[PDB]
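*Asks:* Here it is: the structure, laid out below.
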Amino acid sequence: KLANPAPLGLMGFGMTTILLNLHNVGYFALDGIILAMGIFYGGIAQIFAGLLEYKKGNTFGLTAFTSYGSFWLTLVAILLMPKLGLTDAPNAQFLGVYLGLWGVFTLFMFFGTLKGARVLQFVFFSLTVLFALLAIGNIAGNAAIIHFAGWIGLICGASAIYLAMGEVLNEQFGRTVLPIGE
Amino acid sequence: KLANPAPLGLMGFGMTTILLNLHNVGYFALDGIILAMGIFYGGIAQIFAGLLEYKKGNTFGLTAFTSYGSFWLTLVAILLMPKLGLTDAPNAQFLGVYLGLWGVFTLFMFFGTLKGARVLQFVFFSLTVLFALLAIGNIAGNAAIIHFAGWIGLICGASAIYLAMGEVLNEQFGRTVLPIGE
Amino acid sequence: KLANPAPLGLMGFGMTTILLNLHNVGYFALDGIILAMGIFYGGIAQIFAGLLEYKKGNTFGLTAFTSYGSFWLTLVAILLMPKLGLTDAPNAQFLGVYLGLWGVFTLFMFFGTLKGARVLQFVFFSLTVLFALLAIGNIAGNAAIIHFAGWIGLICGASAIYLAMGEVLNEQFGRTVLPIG
Amino acid sequence: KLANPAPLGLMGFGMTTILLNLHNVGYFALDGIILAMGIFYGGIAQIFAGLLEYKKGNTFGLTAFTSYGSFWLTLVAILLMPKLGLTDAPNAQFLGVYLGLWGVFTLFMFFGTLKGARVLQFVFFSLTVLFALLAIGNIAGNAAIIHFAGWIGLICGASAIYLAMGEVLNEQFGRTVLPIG
Amino acid sequence: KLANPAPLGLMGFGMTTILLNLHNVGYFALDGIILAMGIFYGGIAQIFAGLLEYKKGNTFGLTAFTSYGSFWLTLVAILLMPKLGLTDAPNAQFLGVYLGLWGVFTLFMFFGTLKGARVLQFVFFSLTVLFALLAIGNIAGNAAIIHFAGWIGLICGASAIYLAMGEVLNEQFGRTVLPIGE
Amino acid sequence: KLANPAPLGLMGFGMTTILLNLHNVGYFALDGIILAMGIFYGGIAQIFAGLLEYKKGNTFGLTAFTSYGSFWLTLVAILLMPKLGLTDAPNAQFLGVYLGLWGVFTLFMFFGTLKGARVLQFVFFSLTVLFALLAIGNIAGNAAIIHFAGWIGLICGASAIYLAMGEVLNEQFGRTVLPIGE
Ligand SMILES: CCCCCCCCCO[C@@H]1O[C@H](CO)[C@@H](O)[C@H](O)[C@H]1O
Ligand SMILES: CCCCCCCCCO[C@@H]1O[C@H](CO)[C@@H](O)[C@H](O)[C@H]1O
Ligand SMILES: CCCCCCCCCO[C@@H]1O[C@H](CO)[C@@H](O)[C@H](O)[C@H]1O
């Protein structure tokens, strides 16, 4: 009877992850498109979804969605505080360690997805791999590893968008029109 | 007992979409009017609508209304972050890829409207079409395709404003005074 | 048991509308008085009223009060985003089309007041005339149309204040001390 | 069972008015002290109080506390948008009309207090007189009326504080330790 | 069943009062440390505590915590609006009259603590003396009274911290580990 | 039935603490990464966690998460109000007293964890040592103590993440997959 906020948070997260990984692949630069999306949709909208998981019983969704929206808000801030002259750019090795800490949080949360749907297990698996590769590629500096991570990132966003659209549509019809792997 | 937030969310979205596409048709430039409406009515007020669907059972309206207010916030942000020297203008091919992803989101969400009224299915069809044409016209650079999508947006906004005003007025009289193609 | 938010929203709307039409009539310039009131009283305070109508059963008041406060916020944003170098001043024609869109919303919402009190039907009719005249007076450029609309706006705002004070004053006494019909 | 939000809103308004009229009486200039208080205590904190009247049954308190908190926000915005290069200075005739609009709102809300406590009736009386004289003194320009209006405001503000500490202290003791109506 | 928000408001108030009075005593200048605390802990967090007293039955705490969180916000604003060129520094005597009004508010609220705990009566007594002395020392120009007010303020802050930790620790253990004076 | 907000608050606190102490250890400078995390994850997200403890019965979690979330926001404000020309950098002895005040708050709240999980007791033990050492290293000026406290801080940050992921994963599986010493 309380709506499911998981699709909103999953859409917010997934769509924004794709755009950032279109840059990481190399097709585009880290644009105001990625930044605006990280502010309002991958951040704010996902924080909303996470807070709405509270009156549902969902500690995982509360812990997950809220944490990743906060991640997108930190990321946009790291990129935009220099353009405001408050902080200097980041150190990519420090940027690498930052992305690594978010990686282990996802690693633990993966074990939390094991009784849930199978698409959900995949988005947490792929997201751990994405963060891992970016942690390596930024600490050592390999542009190649970051290009490979980018392709893993595009898949991650597509999975999360599908899972969200899976949830919303199965609820809408009453039967599982899009397979998820419950 | 809980009010219907859909007319407000539809009004905010619908009115702001008309204004933006009066520019896409070519009659006007991308003004602060579109930006102001995109901030407060197509964005915030629709975000209110999406959040107010939560205590209703409406996962769809929560997912829908909340995401499009966020989109309008991202759009104004992409256009105004350059004026602030935070970001450089954006790649239109990236803008096209951004607008296309929102089209894929609406496309799935249209399939969710299949048991709902007819106008709602129409707004989601034209809105799927709107995002598609603009994404095409922006990746390739066809001013003609963009002038055509502008006309599709004008009808689309008219549909949502009509749907919103239907719902509010059908509720008020107790009989369905405005046809919504239930 | 839940308080009535309509007087707050009507007060915010009405008072803000009077002051803005004191400029549209011509007695004063488009001041920070109008701009402040448009930010906090006709905009924010009315958005509260609209949002407080939600746990009540009131879809009309939710959609109406919330949309008009948002209008006042967009209006102030259109008038103040230039002073900040974010947006060029706006073409009046659009303003007319923008005020015209807000007019059509008000027209439909007028048909929605047909089972409510009488003063409420009047504020929504006169506001429909107000939005309509301004849309015309701005697309065409008639200063005269805008001077007349201002007087329609002063009457509209005074009506919303009167209705608001009716509801609050009728509720307090137990009889309809102010006739609202 | 829900806490009483009137003492907070009364405190926010009352304390802020006292400070502002120490300027209107003439003791001080219109300081940033008044502006800070107008932002956070007579403004935001009272808006909280107004909104907290909603789940209580109190439409009068909702409408009043919420409207005056917004009023204090509009005034600070009117005084500070010039220092920000947004709004030029305000027109004193218009400010008088603006304070006049806020004056009529208080006048009606005064008639709503007729079955309520006695001190509450006084604060709305003095606020009505306060707004009236300031509108008079501002459209007309008598510094003396405004110096006189200020002295009315110090009494108005001191009374609202007195009512607030009454409400809180009478509830706390269970008997009326501080006399109110 | 609702948490007790009083310890949060008492912590914010008390810790911020100590810091400010390390300056009033003379050890330090009115540093940004005092101002940061005044914004977020003595101001914002205490306003949270105050709003949380509403669903409890607690009008005193609602009226108290919410007003003093606002005081700390007005205090920061008085000190930071000149650095923004919005206001010219305050006059003192007006500052003294301002702190004098907060003293009269605190005085009445002291009579309200007479059925509450004994330490609670003390924080309101010493705060009344704190505001009184600072009002005098600022109207009269005595650096000496303002140094004396500083030491009373250090005690006032320490009481609130002890009281807060009594409340939290007594609830946690089930017996009164720290004496308060119920 | 209300989600457990402790993992969110614990994640926010811990992850951000690790990074700030990667600076205290000496590997990195006080980056925009540390500032971004302090704003959104160690600050906002933890205030969220703390406020959600209210409808649960948890006065301790309310007092703790909200106060620390406020701490990161004051610390970010201390580091950023100078970059804006609002305040002058802090005096390190005054910072030391400020961090010491947060230390006594943590010391008392430690006594509040004695019936809780052992890891919970550990995060409060190491956090008390962390504040005490940093308060000492800044009052006296020992860079060495601050290099050592940084190591104690890293351990502390690790615990809070471990406890957070313990809580989430134990609820999710139904058995204690990760030991927390209940
Ligand atoms: C992309 C990272 C942001 C989203 C993090 C994943 C959100 C997972 C929410 O799903 C919910 O998880 C629970 C697990 O059992 C189920 O109770 C519930 O039914 C399922 O719907
Ligand atoms: C103070 C300046 C104007 C701001 C708003 C003041 C409104 C105070 C509301 O009062 C409340 O009204 C109820 C009926 O009116 C009474 O039950 C009660 O006596 C009183 O608690
Ligand atoms: C110094 C400014 C901040 C101080 C504000 C203190 C208000 C706290 C109110 O006390 C709380 O109210 C009841 C009695 O008040 C008790 O039952 C409750 O348990 C107690 O915790």
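Going by Swiss-Prot, the residues shown for chain D are 5-185, listed in order.
Determined by X-ray crystallography, 2.8 Å, according to the entry header.
Here the Cβ of each residue, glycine as well, is placed from N, Cα and C on the backbone.
Below, the features straight out of Swiss-Prot:
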MUTAGEN   D:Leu131 to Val  Acquires ability to transport lactic acid
MUTAGEN   D:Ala164 to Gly  Acquires ability to transport lactic acid
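How buried are these features, and what lies next to them?
*Replies:* Around D:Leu131 (mutagenesis position), a 10 Å sphere centred on its CB holds 27 further CB atoms from the protein chains shown. In the three-state DSSP reading, D:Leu131 (mutagenesis position) counts as helix.
Using a 10 Å Cβ-Cβ cutoff, D:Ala164 (mutagenesis position) registers 29 neighbours.
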*Asks:* Do you know offhand how many angstrom separate D:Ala164 (mutagenesis position) and D:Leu131 (mutagenesis position) by C-alpha?
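*Replies:* Rounded to the nearest whole number, the Cα-Cα distance is 10 Å.
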